[PDB]
Amino acid sequence: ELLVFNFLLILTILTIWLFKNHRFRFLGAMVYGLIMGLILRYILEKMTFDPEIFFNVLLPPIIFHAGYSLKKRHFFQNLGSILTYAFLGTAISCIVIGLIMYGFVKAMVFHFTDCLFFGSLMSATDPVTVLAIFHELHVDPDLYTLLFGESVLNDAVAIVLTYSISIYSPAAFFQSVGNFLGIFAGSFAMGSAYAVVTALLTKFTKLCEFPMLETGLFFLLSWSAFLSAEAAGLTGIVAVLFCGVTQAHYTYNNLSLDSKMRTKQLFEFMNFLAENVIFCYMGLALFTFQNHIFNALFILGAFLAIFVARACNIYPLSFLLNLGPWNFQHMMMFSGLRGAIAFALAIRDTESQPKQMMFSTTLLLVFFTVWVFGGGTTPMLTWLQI
Amino acid sequence: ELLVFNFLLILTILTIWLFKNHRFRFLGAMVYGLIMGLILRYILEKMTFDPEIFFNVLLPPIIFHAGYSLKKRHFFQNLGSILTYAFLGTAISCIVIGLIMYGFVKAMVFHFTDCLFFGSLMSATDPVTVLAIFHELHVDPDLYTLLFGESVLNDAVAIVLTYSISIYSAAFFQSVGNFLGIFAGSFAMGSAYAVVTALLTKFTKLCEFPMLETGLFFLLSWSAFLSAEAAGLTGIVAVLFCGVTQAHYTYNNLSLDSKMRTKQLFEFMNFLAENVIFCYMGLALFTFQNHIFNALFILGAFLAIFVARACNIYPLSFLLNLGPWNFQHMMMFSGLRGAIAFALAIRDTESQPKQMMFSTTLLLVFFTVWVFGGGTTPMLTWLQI
């Protein structure tokens, strides 16, 4: 680990500059996959030692910022739509499996549980680049709130849902579903339990006179909720921390007026370290030789599956919502990226199943392919209508 | 390990809690480690797995903030004294070894090179307790701006000096060159990133992206530490300490927004120094193979503490006065011992069980100087403001 980190820093500086360099260019760190990966084909494995456990512990700060940055324009305005699209992840999973199951069976003219696992893994959808474009343009506030709320909810559903599948064992159907309800409900109550303590502590006691103390305890109490998830054995540790959204609505507004900017900037800095997650796609795209060894030509079934499965269950859900506005257009625009979280699930022990290794191969190619939607977002906006 | 890191926060929360109430009490977090240890003394080793190499990677942010928090009121009047205090750490190691040589030779009624490690280790001194009291009371600014100097200067000297003895065994001739070469090399490449950081944003307009430059500042500052260890140049904490030029040049150039953000970002990590302050007690109750020795050399080390702080500053005091100083601050220099000295005490901890007694003594030294550090207010009021 001496110079292993140093590889990240040099390209990160390039990533920092390209944001200021390519400010008006036609067009992130996604480009450097060909640059940094290829030059080191000829010490080699030490670049991507990267224990899969470590990735999970550095992701919670990324998603905690998402839950702590709500502009409070959806708690009562479009909350129902987000909760309606919370069930979309179940719809996404049940449709992706319906196609990829026929994909490998007809490819050979291996089991079925990985197909269920793959569908849950693919259910994540976090278009980070798309959300960044919307906010800076200072337009379509309703459209911005739609994608942001959906992207921060399905991933929380995806992580808990894929855990239930991984522990499913064939009656035996109910307890696997019961785990999904029990863990998610436990994550909401226990996760917010530490958040409630922070809110009342800073609202009754006049602790706002000590900016250093309030900021320190806020980070520790938020971190303790994430840490308490593993200690109690309740999974969905990201969801546990993500359920600290009440901190931004109640704890944030108590009495500080000074650490308000200090707290958001602190977690924004950790949120700004997402390029380490981004580079991990391409840095390990060639270093993980044992992972991408297969590169089987089954991606064509996956390619067609991801495009239609997301599209074929967003209009019907909106149609159900139309029963009780929506511009009849945003549903088509919803087709964004395929989530940063999905990569983390693809590296879960990396050896649980032969075709499971192929999942990581498919995910990497999709990421280098789905990003054209982010690049091709502006023509999509101007194609028919805004 | 998942639950081990959890209970390290509740006692850190209590650290925040104690300072909320202790704004008027007679007087902090140093004792919470013992309280948790006693409860856990009655699964056990997993609390203090704590690889010793990982201790030296969470420590540099403490050093960087110390070098980044200079008040710029010491280099103009007390710089010569502070630079002369770099020899204090060297002469301390020269006298401590002789005092500790008689500690065991006369007691018997290891090897000499092992005693050198302990002597150089004592040169480190980080009186965080005294400095905290000074700033909050707004007292003796002249003494504060120079006491901070030696406090961090010898820490950079201590780490390189205790590493230089690795070649000691006619091998003593190149030791001085190796010590000076590494220290000089640390200043060159360590401050080079600060120069690179300064010129990068002095010409370009990074003010439109205050968030981008903050990451770049952290990325560039971290690179200096990482590049030193990767290239084999030791004194990595000293290399990051050479980031004081970041405050001299980069801090004041054009930011006007991230200046407070950068200070608060690093001081928050420096505000998490209690983790260093908490690591001792867990190892002081569970690692019976390491700390249980506690041989009857504590008093010998205890006597060596005061004389080392007295037999060295006093001879140098006359030289500095030759070119006022009121002749009073010299007696006050009998201060704390710090926390970086522990990081040297945990250098692989596996020389010999009979030789590892020095680590046991150092833990007691912090406890004995904690109450001594606590009883600082009577000393301050007695002499002068």
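Sequence positions for chain B are given in Swiss-Prot numbering; the residues included correspond to 23-49, 54-68, 123-189, 199-258, 269-422, 428-489, in order.
Cβ coordinates are placed from backbone N, Cα and C, and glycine is handled just like the others.
Experimental mutagenesis is annotated in Swiss-Prot for B:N243 to A, with the remark: Decreases H(+) efflux; when associated with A-244. Sequence-distant contacts (6 or more apart, same chain, Cβ under 8 Å) of B:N243 (mutagenesis position) comprise B:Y165, B:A166, B:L168, B:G169, B:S212, B:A213, B:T214. Reduced to three states, the DSSP call for B:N243 (mutagenesis position) is helix.
Long-range neighbours of B:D244 (mutagenesis position) (same chain, six or more residues apart, CB within less than 8 Å of its CB): B:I143, B:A213, B:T214, B:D215, B:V336, B:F340, B:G442, B:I444. Record note (Swiss-Prot) on the mutagenesis of B:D244 to A: Decreases H(+) efflux; when associated with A-243.
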Please give the Cα-Cα distance in angstrom between B:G422 and B:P428, rounded to a whole number; the 5 residues between them are not modelled. 10
Roughly how big, as a whole number of Å, is the Cα gap between B:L49 and B:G54 that 4 unmodelled residues would have to close? 7
To the nearest angstrom, what is the straight-line distance from the CA atom of B:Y68 to the CA atom of B:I123, with 54 residues unmodelled in between? 12
Please report the end-to-end Cα distance in Å across the unmodelled region of 9 residues, from B:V189 to B:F199, as a whole number. 16
